[PDB]
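Trainee: Have a look at this one before I ask anything.
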Amino acid sequence: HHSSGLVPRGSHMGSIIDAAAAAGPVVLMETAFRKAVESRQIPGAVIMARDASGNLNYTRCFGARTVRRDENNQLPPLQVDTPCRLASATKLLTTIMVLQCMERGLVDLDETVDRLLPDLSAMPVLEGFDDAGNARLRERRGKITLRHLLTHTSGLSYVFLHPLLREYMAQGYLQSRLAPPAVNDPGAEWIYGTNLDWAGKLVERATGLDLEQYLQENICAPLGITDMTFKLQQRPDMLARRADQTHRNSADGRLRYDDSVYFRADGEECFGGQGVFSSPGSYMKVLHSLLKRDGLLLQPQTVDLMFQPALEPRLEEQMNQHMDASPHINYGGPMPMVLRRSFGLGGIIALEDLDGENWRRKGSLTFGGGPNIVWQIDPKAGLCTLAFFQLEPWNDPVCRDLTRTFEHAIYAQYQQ
């Protein structure tokens, strides 16, 4: 029956099991994350989801911020306030900074870059190599605009992603992030490149501030953020709490400490393409503000611009062909390998629902950062999410599958 003065509860095995409701999608998903840490498949992860109303405010942290044991022989935890390497997840931040410049009348999105970036405008385009093996450089056809930089349609490419630039370096021409030539004319094709390093310079020259100061005054201060910087070396408090980078060795699949240059040398320039260190918590504050249309970073109408397909049909088609054919690069992370996409300002836009009413909707904006960081904002679902790992290389199957599982679970329980 029931014990006097005691709350009625399960008193035998059948009634105890039934008194506990079965595990929903989110609980099962958290178990998968815990098992991945337990079995040493990942170092750790922070996953976060918010809606606009405040009824969804979900943050879970799993595992360690490193594989190196600390002074007490332990593996310290990855936390919501742990300083993490954002790498290309910096690009959303720089895009916002550019758009603020536009809002304040310092720049027009369709103005040529020649005025503020004459060093960019003077750069030639690498057409190829002659029979001898000499670089064939020529003058650009048309002008690069600010909007070309923001949409990666300027003709600029990262060296390692283009065969012309790889051979350009192989023949000793590059002996600098800004040095290599363009590989096409502006408007010709979508090409992932150093566009936000250039856009960052444009912000510095338009405002007379370095990007760090601009960042602090215009993104961090308005959101109460104190864990986001280009200058990690000058923040000893952040430096001591920071994540180490981990690398998965392609042979045995084991996790190893990754001793790479971005943690010892700040470098003197602020690079708008990859330079920011931020906690997951602070990055979510940016995403959430954009979701809320709260005017703290940008006017609602300007945020709406970021989610509009920027590409005319020819470029949309070319980008989708390139992305569908490039799952080895996989810009979209957990998104389906084949999907109709466009590019907005700040990321890739889904032009169709990912899985009907079960997952991200048409109009959602997304991108990633190198060490398996994935962010997305989905105005129709009323959700934004991030999955922060500190594990290289990009597109790690375990991280991608865990990230999918996370998003699926959150959408299944909390999408509205």
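Please read every residue number as a count from 1 along the shown chain.
Recorded method is X-ray crystallography, 2.0 Å.
Just so you know, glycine gets a Cβ as well, placed from its N, Cα and C.
I grabbed these lines from Swiss-Prot:
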ACT_SITE  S88  active site, acyl-ester intermediate
BINDING   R85, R177, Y192, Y262, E392, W394  monacolin J binding site
BINDING   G370  2-methylbutanoate binding site
MUTAGEN   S88 to A or N (Swiss-Prot position 76)  Abolishes enzyme activity
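Relative to the rest of the structure, where do these features sit?
Mentor: Mapped onto three states, the DSSP output places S88 (mutagenesis position) in helix.
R85 (monacolin J binding site) has a Cβ environment of 27 other Cβ atoms inside 10 Å.
Counting Cβ atoms from all protein chains shown, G370 (2-methylbutanoate binding site) has 20 others lying within 10 Å of its own Cβ.
In this view, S88 (mutagenesis position) is surrounded by 19 other Cβ atoms within 10 Å of its Cβ, with every protein chain counted.
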Trainee: Return the maximum Cα to Cα distance in Å (whole number) over the record's monacolin J-binding residues: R85, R177, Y192, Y262, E392, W394.
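Mentor: Overall maximum Cα spacing for these binding residues reaches 21 Å.
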Trainee: Under DSSP, is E392 (monacolin J binding site) part of a helix or a strand, or is it coil?
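Mentor: Looking at the DSSP assignment, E392 (monacolin J binding site) belongs to a strand.
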Trainee: Where the model skips 8 residues between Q175 and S176, what's the CA-CA distance in Å to the nearest whole number, could you check?
Mentor: 8
Trainee: What is the total of other Cβ atoms whose distance to the Cβ of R177 (monacolin J binding site) is within 10 Å?
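Mentor: Looking across every protein chain shown, the total is 14.
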Trainee: Using Cβ atoms only, which residues of the same chain lie under 8 Å from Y192 (monacolin J binding site) while being at least 6 residues apart in sequence?
Mentor: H152, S157, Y158, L161, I329, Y331
